[PDB]
Each structure stands twice: as C-alpha cells, then as structure tokens.
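First comes the structure, then the notes that go with it.
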Amino acid sequence: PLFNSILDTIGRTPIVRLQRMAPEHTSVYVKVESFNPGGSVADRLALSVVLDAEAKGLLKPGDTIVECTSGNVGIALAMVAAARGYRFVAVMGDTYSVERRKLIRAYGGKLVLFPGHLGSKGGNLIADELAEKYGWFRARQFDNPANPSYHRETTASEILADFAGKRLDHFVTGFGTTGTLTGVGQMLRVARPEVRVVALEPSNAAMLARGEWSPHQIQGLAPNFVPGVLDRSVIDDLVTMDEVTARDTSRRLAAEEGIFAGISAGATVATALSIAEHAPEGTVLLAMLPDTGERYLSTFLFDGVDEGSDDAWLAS
Amino acid sequence: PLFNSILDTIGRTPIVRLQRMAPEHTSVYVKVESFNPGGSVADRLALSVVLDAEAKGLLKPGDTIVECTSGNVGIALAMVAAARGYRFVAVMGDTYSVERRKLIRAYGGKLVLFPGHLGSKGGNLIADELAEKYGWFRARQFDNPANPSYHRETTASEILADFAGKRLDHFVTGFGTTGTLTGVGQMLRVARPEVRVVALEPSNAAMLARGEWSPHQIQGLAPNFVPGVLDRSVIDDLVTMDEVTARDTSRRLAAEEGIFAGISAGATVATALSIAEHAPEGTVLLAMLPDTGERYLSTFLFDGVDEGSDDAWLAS
Amino acid sequence: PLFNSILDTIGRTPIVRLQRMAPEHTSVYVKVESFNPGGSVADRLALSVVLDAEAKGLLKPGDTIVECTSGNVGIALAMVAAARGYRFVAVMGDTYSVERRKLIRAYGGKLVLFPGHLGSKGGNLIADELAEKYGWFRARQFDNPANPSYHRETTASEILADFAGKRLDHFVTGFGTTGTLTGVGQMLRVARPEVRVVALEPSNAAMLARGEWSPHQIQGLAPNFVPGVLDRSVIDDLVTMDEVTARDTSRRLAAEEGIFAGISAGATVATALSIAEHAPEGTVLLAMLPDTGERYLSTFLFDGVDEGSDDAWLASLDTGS
Amino acid sequence: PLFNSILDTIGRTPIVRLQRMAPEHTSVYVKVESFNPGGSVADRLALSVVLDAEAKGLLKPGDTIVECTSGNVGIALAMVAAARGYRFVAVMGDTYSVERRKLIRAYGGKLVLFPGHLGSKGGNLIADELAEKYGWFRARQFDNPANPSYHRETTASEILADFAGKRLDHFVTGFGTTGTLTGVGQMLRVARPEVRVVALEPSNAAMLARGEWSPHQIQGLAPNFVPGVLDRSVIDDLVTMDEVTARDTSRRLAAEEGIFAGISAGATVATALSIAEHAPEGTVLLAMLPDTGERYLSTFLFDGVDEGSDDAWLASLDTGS
Ligand SMILES: Cc1ncc(COP(=O)(O)O)c(/C=N/[C@@H](CONC(N)=O)C(=O)O)c1O
Ligand SMILES: Cc1ncc(COP(=O)(O)O)c(/C=N/[C@@H](CONC(N)=O)C(=O)O)c1O
Ligand SMILES: Cc1ncc(COP(=O)(O)O)c(/C=N/[C@@H](CONC(N)=O)C(=O)O)c1O
Ligand SMILES: Cc1ncc(COP(=O)(O)O)c(/C=N/[C@@H](CONC(N)=O)C(=O)O)c1O
C-alpha cells in the first residue's frame, strides 16, 4: 500500500541468510539495516527521539535539533528534520568518513566538526554548550530512553516474529549508544532467554571489557565512556573484534554474498563466524548489519582498490 | 518472514507521497527504487536477465557476465554474480561517477573503462568484442526481453496494486534502456489506459524527440541510440528536462522531503512538478526515483558543498 | 502497520503450494481468497464497484445498493456497505446456502429471495425492477467494468509479482461474472502470454461451451447467460468439471493440506490436478480458491458428516478389527 | 512472495481502527485474528505446540494428537495435523457450536464429546485418560509454555510494531488458556509498562476474580479452573462482561463496521467501549477479536435472525407507515 511520509518506511528490515560464509554445520542470518530510508539503523533512533520529543511538547516546527554523532545518527536526524520541518546541527569528529559530512549536508543539516581524538565525550560537551547557548533541543542519544525503547518495539519485534517457532542460539551486535543491544537484549531476555546475547567491542577500544579506549576505525562503535542507556545485565558474552578483521569480513560479505555493509557490519559477522566455527551442529546465529557500505568508499574499507580499467587483467 | 537470499528482497519498493513539494491542488507520489538491495532499479534487470539466462541454459556457475553500463546495472549485475556465483565484467564510460566504479569493485566485479564521449554505442561494441573474444555471456540490457518483462511483472504490479481503486493521472519516467518505461507503460495501457505515460529525456540529449545526443550529466539516461526493447507506442507525452533543474530538484527532495535520490530521480520529479503546476485540481502523479543519491557525492550534485565546520554560521 | 478501515485489508491474498495432493513431477499452487475480510474473492468486486460509483457521484451516504448474487457478492457488498455507511439489499436464489443468507444479514443487509431455478437471469430482472421502483444503485456485477478492472490491478498484480522470475504454466479458474478470468486473463496475455489460461464450467452448466444450463451445486459459478464483462479471447482451454469431483476435492484439500475452501475452489484444484496428471515434469499450475469452506456447512460438502461422538471408533481401537 | 505451506500464513494479523463505534474523543483499534488460515487466534497455539513437540522429539509423522478444546484449538490443531501429516482427536463439550464439530471434521479430526456442564476440567481428564490408554500426544494447552511463548514472539511483536512511536493506553482481552493475555501482557510489561492490561471474564464465570464458574455463552473463555500458564502479575484491570452485551456488541461490529467476529470478540470490544466512555480525550485502546463470527451461525448470536425474504419490508416501503 501507499505510504504518506517517507518516514513511514523506517524499520521492518529484512533478515537474510548467508549462503556460503557460514560454517556448513551452522546458519548465520543478518539483519540488513541499510534498507532503512536513511541507509542505517540510526533511522529508528532519529524518528523515536523526535516523536517522543514532540509528544513531550519539547519540539515545535522550526526548532533546531543538535546532536553529537559518529555520523549515522546525524544523517538520520537530518533526514527526519527535513521531512518534519525542523533544523538540525550535527557535532561530529573530524575523522569520520566524508560521506557522512556530505549526507548530513544533503538533508540540509548544519555541521560542527571537532578533533576526533577527543571522542564522543568531547563532542557531547560541545553539543551541550551549543544547546545551552542557543536553546537548541538535545537528542542525547546516549541517555535518551526513547532510543532503546524503539528498538524494544520494532527491532526486537522483527527479530522475534521472524524466528518464531524457529531455532536461534546467538544474537550478535556491537554498540555505540548501546540502544540496539539494550532494547533487543531486554526483549530477548523475556521471550527467548536461551538466546545468547553477544556484545562485541573493537579490540583497540574495549571499554566495558578492559576499561580501555583509543580512536579506532570501526565507525559507529565504542564511545569513550559508558552510555547511560546501557543495561549491562543483558550481555551474556562480551567479546572483541579487531578493525582489520571487520574490514576484511565486510569485503567478503560484498564479494561472496552480494551484501554491501559497513565496518561495524563486518565486525558483527566476523564475531558470529568465530562463534559458529566452534559451535555445535544446528547452531543458528543472527548478526546486525548497521548500515550500507556506501558511506565508506573513502575509508580503509577501500584501501588498495583499483579505480582504473583492468587492462592488466584483460592482458591475460 | 526470513529471507533465504539477499536477492529475495529485490522489488516491492515503497511509493511515498511528497509532503510539501507538490502544488497544493495536486498529489505527487514517488517510487523509491533505492530500497532495492543494490540501491537502484537496476536490481530488477540484473536478477531478471540472470534468471532468464540460467533457465535458457546459457548461464552456468563460474561463467562470466559482461555488460556495457552507465553504472547501476554494473553494480546490480556484480551484486547478483557475487550472490549466485558468477564472475562479472563491466564496460563503463570513464565519465560516470567514481562511486559506481568502487561499488562494482566492492561486489568483486571487473572493470573496463572507455572514453565516455563515445556513449553507450561505443561501450556496447567493446562489451561485444570481449564476449566474442573470451566467450563471456552478454546481458544485452538494451535488447534483452527479460528486461522489460520483469518490469511488467513487478514494477508494474506494485504501482497498479498500490493505486487500485485510487486516482492516478500521470506516470513519469526517464529512460536508459527504456525497460522501465516500456514494461510499466505496457501494463498501464491495459489496466489503466487513462493514465498518461510521460517520458522525459535530458534537454541536451533528446534522441527520440529531436534525434540529438550529447554527453550529459543525468547519469543513467539517454544512450546514443534507440534501444531495441523500446515500445514507442506506450509514450503519451515525450518531454525534456535540463540536467541543472534535475540536480536542483534532487537537492530539494533531500532537504525538503527527506528523500535522497539520484539525478534522474530529480529529473522525473521536476517533470512531474512542471505538469502538476498547470494541471487540474485533484491531479495525482507518480514519478520514479531510480537510485540513491549516495553514488553522486563526487558529481555536480554536490557542487558548492561545504565539507568544513560551520564556524561562519555559528558566528551568527 | 495500522489500518484505518477494515476495507484496507482487502486483496493481497497468499498463494501457497500444495504439499501432497499434486503429482510428484509437478507443482500446484493455490490463491486463497478466504483471507479477504469478507471471506472470499467477492470483496475485490464489492470495493471496486462502490469506490467507482462514489468517484462517479453515483453513491452518497445513506444510499441503497441492490444486487442479484449467488451469495459472496451479497456478503461483500453488505460488508462494504456496513463499513462505508450504505444500505444493501441482496437478491438471491432460494437454493444457495443459508450461511449466505445469515452472513448478509449479519452485515445488516436485506434479503430478497426468489425461486433458484430461474437462475441469475431471473434475479437480475428482480434487482432491476426494485432499483427502478425505489431508485437504488445497481452494482450490475455482470456488466460493470469496475469488476474485471480491480482484478487486473490487484489479483493479477499479486499473481505476477509472486511468480516473477519463476516458472508458471497454467492459470486455473472457474467463473460466475467472469471478472476474475477476464481481469487476470488480460494481464497474463500482456506479461506472460505463454501461460495457459484454463476456464472451467460445471459439467451440468456448460453455458459458454455448449450453451447449456441447469441449477447446479458449484455455488458461485455459471449464471444462466454469458456475462457482458467477459473477454472470451483470454481463454486457451475451456473445460468442464463435475460438482461431485469438485466437492470431493474440497474435502481432500482440507483433510490433506489443511486448506478449507468452497466448492468452486475444489473445482479449480480438481481441474488443475487433472492437467497435472498428464503434464510434463516441472509443470507449475496455479488454481484460484474463491472462498472459505465455512459457508458450506449446510451443503452437500458435508453430506455424511458425523456430528456425534466417535464412540464407535474408540471401541474399534480396543479390539483387533 | 509465494508460501510453501499454508501454515506459513499464520500470524501477522491486521489491526484496524473502528470508524463509528468508539466515543468521539477516543480511538479503538481491533486485532482481527480471523485472518489466520484456521479462522482464529488458536492457529498460533496449534502451530507452536506442534513445532515445539517436534523439536523435542515428541512428535513423529503419523502420530496422534489429543486435546480438550472449546472449539478453536481443536479446529487449528486439526488444520496443522492435516497439513503436517498428523492425526488429531478433539475432546469437546457437547454444548459448543456445531460449526466447531464440523470444522474439526473437515480437517480430518476425530471428535469425542462430553457433557458440557463438566467444563474443561472434565474434558482434560478425558483427554488425559485417552492419551494414557493409546499413547497419543497431549497438547496440554492450559499448561504448555509453548502457548504463551508464541504470543510473546508474534502477537505481542505485531502489536508493538504497529504502535511503535504511537499512543496506546489500554490492551483488552478475555481469556481461556490465558496464553494470549500472559504472552502479550509480559512483553507489554517490558516495553510499554504504561499500557493498562485489561482482562475480562464473563459475568457468570468470574473464576479468577471470585472463583465462580457456570456454563456460559462466550465460547472460548473461562474454563472452570485457573490455567497453569497464567501469570496473574501482568493484569492491571480485572473486569467482567455479560454475554448478552458481548453478543450485541458483535452484532454492532458486523453491522456498523463491517467486522464479523465471535462472541469473545464482542466482549473485548464491549469492555473497551465501556472504558472509552469515561476515558480522557485522546485515549487509545486495542481489543482482541479472537475469531470469525462464521462459526456462530447456530448460536444465540443469530437469535431472532430472519432467514426468509423481506416481503414485509418491501411492502412497508410502498405505504407510508
Ligand atoms: C555503523 C554503526 N554501527 C553500530 C552502531 C551502534 O548502534 P547503537 O549501539 O548506537 O544502537 C552505530 C551507532 N551510531 C551512532 C552512535 O555512534 N557514536 C559513538 N559511537 O560515539 C551515531 O551515528 O551517532 C553505527 O553508526
Ligand atoms: C539512475 C538511473 N535512472 C534511470 C535509468 C533508466 O532505466 P531504464 O530505462 O534502463 O529502465 C537508469 C538506467 N541505467 C542502466 C542503463 O544506462 N545506460 C545508458 N543510459 O546508456 C545502467 O545502469 O547501465 C539509471 O541508472
Ligand atoms: C465461490 C465463488 N467462486 C467463483 C466465483 C466466480 O468469480 P467471478 O467469475 O465472478 O469473478 C464466485 C462469484 N460469485 C458472484 C457471482 O455469482 N453469480 C452467478 N454465478 O450467478 C456472487 O456472489 O454473486 C463465487 O462466489
Ligand atoms: C473465541 C475465543 N476467544 C478467546 C479465547 C482465549 O484465548 P486464550 O486465552 O486461550 O489465549 C479462545 C480460546 N480457545 C481455546 C481454549 O478454550 N477452552 C476453555 N476456555 O475452556 C480452545 O479453543 O480450546 C477462543 O477460542
């Protein structure tokens, strides 16, 4: 049926099965969040927070939304603001991919950059001062309950519906705000307590597991602090994945499965594959693919990529 | 429900209503083909041709598919080949966006570039020689019946279903192979003969309307010849749209409606808006949005875009 | 997502594969129209005619709609009328199942019965006379272009979308108004001309094939005249099917596949199975199942059905019969 | 897309807004479980218990399933059995509608009737005795965790997805096994604790509220015992609803909204309308409609329904009464 707003297409993303990448004795499925109009799982948060704000009477047309983002939320919030009539200002580290900057501008969002080495803790402070200075609305994605709640009601509902009456042993996800991890983990806990909730962190930014943090290349993951929305109790397995393995796995997904996703997507799949390798027969795992690989053409995901004609190849 | 192959998510794209861009006395809807896994309407063709080929016994695993493309079909065919186990070689003009080249490489496709000024006629000749030389399978998108047929069965079926029992006066589309135009126009003709099928061409490459052709910036449209699959009779209104107006309209779609699409998408919407302006009250129009704007960050769609912090703006 | 009206759930019915009834070398799929809110394919026509009439300014709130029906259209129009604020009067043969009378009544419809043996030809005259006397709107299901048109746009679109990129050899359907056969048949002609369009008639009511008609038991099919909306050119195979075989096939569907459908439904499947029997390996067929079997409890579909306890069966177990 | 089995169409039922029955300052939505292939919410339990049993190695092809049911579960298990290759035996009170007996029979199920006045307590004993004597599998719908679990994963997920980002104040449902109330109630507790969970019982069978039971007419609800799967903690409002009001509300739904549902369906809506009457403006309520009204043709839902021609009404028109 026809849709009124493009915002009505958010959510209800497909879960597809990996055809060759999974170890023969297992089944690995992936939730493709790039089907979201904004091209990432951040669409869920963006809509949730704005709708909740409107309901709270904190958002009026023409108002300005300011937020510290690693990219995807800035894009999504910019999209929502363009569609619903709000202004948007993204506070983002200068090391995040240029695509994110362009996409944010594409939806008409403003852009405030800052030294990426300060991490999200630094950006949050900036976004906070700005809001205080100009009276802008703060989305506070790392502390806003509307973040994980939307995941409890949609992301969780999609996964549970799709696997109803079916076997499912592991759910793998990385975390930025931990909204996805918390919201889905809290529903899994009640509906399917047997499913192991696996939470990975970049090997070089293992905050929860090692109290460590350093800039990294798995954009979207590991802020330099523990987010307020996180319900630590939902985690069964806390593991790490290195950014190079993540990059290499995203590549495999594209060339071996026809699925082009981001670095974090390659991280979760790589983790899922690791568990699968030494898991019992029949084991079924689900990994989240947060965004499209399209906003990573300028990153290390394409190191070594040949943009010229294959005259050498053809030579053979 | 769960999906087996990512290829099972092709088609069934949303048709959304423009909230502010349409003249108050009208309704403009848009079919967002960027929801296709490959991010463009080309996914329909790619799958169709490969499945038809397999059925014909012309395609076996490991076989190599070669095709002359303006980009999107190369990406899609590369995607399908990665998922189904085929090799792919794209013949593409060197003037098409770098994103297309990267995306094709992302799915593991080979890349053969040639002087863009030769247009698709030149690329077709190249792809043909290569296939003859190495025995590769030729998709022949400009002449393959499987191209418009898939549009007759899906694209057309989605539009008709969504508007069943509803008013619809104009259907707007541009054309490359003319597969979309032909296939949907042929079904509209039978089911809703009253709907005007509007076919636009770039002002500077009006082949059908003026027998003219010149390189242009509306990537995906106007090859330098009349495609074999074209059923000229389905066209009611043949109009032109300039590439700058198309670019400006795509921008508006993004910043005013939250819809980020390609140049051709801005072209069709601009045409639809033009008709709407001087159309009777109640007039309902549908325009196709062929692909995501994400593969256009390096094109003129972003001329003048500021990639730096808004210190100037903040200054105020 | 949430629906505003119950009428927004009309259409988009599932097509499912038969798991054990089809010959091994073939595949038989069925379109389950019982999934429509009204319980049958009639919902598509009812909504279409009403919407069309509204856009043409022929219908206004409180207006009365009258139609001669074999049952399902009466049920559907009643449902649409109840949802949209209209009054409905059904003109139905007295031999159609009582479930039909009760369903029409449930939605608030009125009932005008007439001697069934007169066929729909007789019913249309009554419907026409009532309209002229009271000014009621006539759906004219046998001549209204809005009938086959909704099938070209929805029923046909769902079928083509589901089979896109897949093998489909035969499309099987019976006909009453022929709106289904004409609407789908015409779209199939343009997009998949290779598909064989098979239209069956009851063995005892081969009106189109031989100009024969007699009251029959495959409720919903074969009126005693050739409907105006019919485009005979879409038919590749015009066959017959006897009511008993149809009845038995409906029974088999419910007990062997868990699909409970009406008589006309058993008819189409029966025909499809007949073609599948002598068809080449790989042959794929699609059969229409117009309605739920639940409005046939009082029909010969349940002749011999035991409503009592299986005391005898239970005893048959203890022993060694 | 194409479906392999009819059982793959179970669940994902539409939720629609009532257009004229709700008080102006409120919004009442209803979950239409009739859209399930079996015609009711029972399909979710039937599939779940069977799938669970299969994964636990408790069910093998040709195995026999036995269950005491008020009807719908018998119909559904019969349907699943017919589709999956199982044998089914229903143990049902003799007072439940004959449509239930016929439907079970249609899918190939067996029927064991017993004096209705004994309630499901009496039926379970019979079911248990039969199983022990013949080794049949017991679905144990009142104690099987697979019941409420399928509701947490599907029914609740559909509700939450549809209302995500939207206002929802009350969730209304009655209960038989309480699987629906417990499964949905528990997920609502975690995701939307603000939503008021309203569970009603028949005025004459307030077993949970006052420990009272008497045979009643709201078929499907209130067994004469408190089910083991019940998690009483999910209930915020425990109310009653009389069968007549429920019956009248089902009538109103079909005639005023074009939605034809059973008695328990009329009950939930009635309760919801009652709460809506004195609720603040903007209040949004959701009511469960467990099944189609088509298996109630022989019940008091149709008391006073005229199966004859409206000759009198037609005459009433010509005159000036
Ligand atoms: C590609 C990708 N993968 C996984 C996640 C994590 O999702 P959440 O845990 O937030 O739910 C995100 C989050 N992206 C959010 C938060 O990232 N900010 C950080 N880490 O400081 C944003 O766009 O601002 C992501 O962009
Ligand atoms: C962005 C966008 N918009 C509209 C169309 C036209 O669609 P069709 O007429 O082919 O169905 C296309 C076609 N893209 C095809 C054909 O383009 N080749 C040309 N024109 O020489 C390809 O990717 O190779 C497109 O990439
Ligand atoms: C159970 C079932 N099966 C097949 C068909 C045929 O569908 P159509 O050819 O009309 O599209 C119908 C038609 N039912 C219509 C027309 O029936 N009138 C006749 N045949 O005299 C009605 O209810 O009025 C049906 O109720
Ligand atoms: C029409 C309708 N409405 C509501 C419910 C209650 O649903 P549950 O609470 O069991 O989930 C049911 C249950 N029907 C079940 C249980 O009924 N047995 C009782 N109550 O003694 C069955 O068919 O066996 C129903 O058939």
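Numbers in chain B track Swiss-Prot; the residues on display, in order, are 2-317.
Recorded method is X-ray crystallography, 1.9 Å.
Cβ atoms here come from the backbone N, Cα and C positions, even for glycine.
What Swiss-Prot annotates here:
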type: BINDING; residues: B:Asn73, B:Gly177, B:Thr178, B:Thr179, B:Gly180, B:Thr181, B:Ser265; note: pyridoxal 5'-phosphate binding site
type: MUTAGEN; residues: B:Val74 to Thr; note: KM for OAS is 61 mM, KM for H(2)S is unchanged
type: MUTAGEN; residues: B:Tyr97 to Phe; note: KM for OAS is unchanged, KM for H(2)S is 0.073 mM
type: MUTAGEN; residues: B:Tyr97 to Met; note: KM for OAS is 330 mM, KM for H(2)S is 0.084
type: MUTAGEN; residues: B:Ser121 to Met; note: KM for OAS is 44 mM, KM for H(2)S is 0.20 mM
type: MUTAGEN; residues: B:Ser121 to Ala; note: KM for OAS is 140 mM, KM for H(2)S is 0.095 mM
The binding-site residues listed are B:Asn73, B:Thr178, B:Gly180, B:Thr181, B:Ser265; by CA-CA distance, the one closest to B:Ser121 (mutagenesis position) is B:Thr178
Which residue among the recorded positions B:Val74, B:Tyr97, B:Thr178, B:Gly180, B:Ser265 has the fewest other Cβ atoms within 10 Å of its Cβ, if you could check?
B:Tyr97
For the binding-site residues listed (B:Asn73, B:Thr179), most other Cβ atoms within 10 Å of the Cβ sits at B:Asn73
How far is it from B:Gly177 (pyridoxal 5'-phosphate binding site) to B:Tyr97 (mutagenesis position), counting Cα to Cα, in Å?
14
Between the C-alpha atoms of B:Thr181 (pyridoxal 5'-phosphate binding site) and B:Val74 (mutagenesis position), the distance in angstrom, to the nearest integer, is 13
Cα-to-Cα gap, B:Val74 (mutagenesis position) vs B:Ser265 (pyridoxal 5'-phosphate binding site), nearest whole Å
15
Look up B:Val74 (mutagenesis position) in the DSSP assignment and reduce it to helix, strand or coil.
helix
CA pair B:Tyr97 (mutagenesis position) / B:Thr179 (pyridoxal 5'-phosphate binding site), Å rounded to integer, equals 19
Near-site residues: pyridoxal 5'-phosphate, ref B:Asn73, B:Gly177, B:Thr178, B:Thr179, B:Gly180, B:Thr181, B:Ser265, CB cutoff 8 A to centroid:
B:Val42, B:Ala43, B:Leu46, B:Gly175, B:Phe176, B:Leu182, B:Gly221, B:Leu222, B:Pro291
Look up B:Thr179 (pyridoxal 5'-phosphate binding site) in the DSSP assignment and report helix, strand or coil.
coil
B:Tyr97 (mutagenesis position) - helix vs strand vs coil (DSSP)
coil
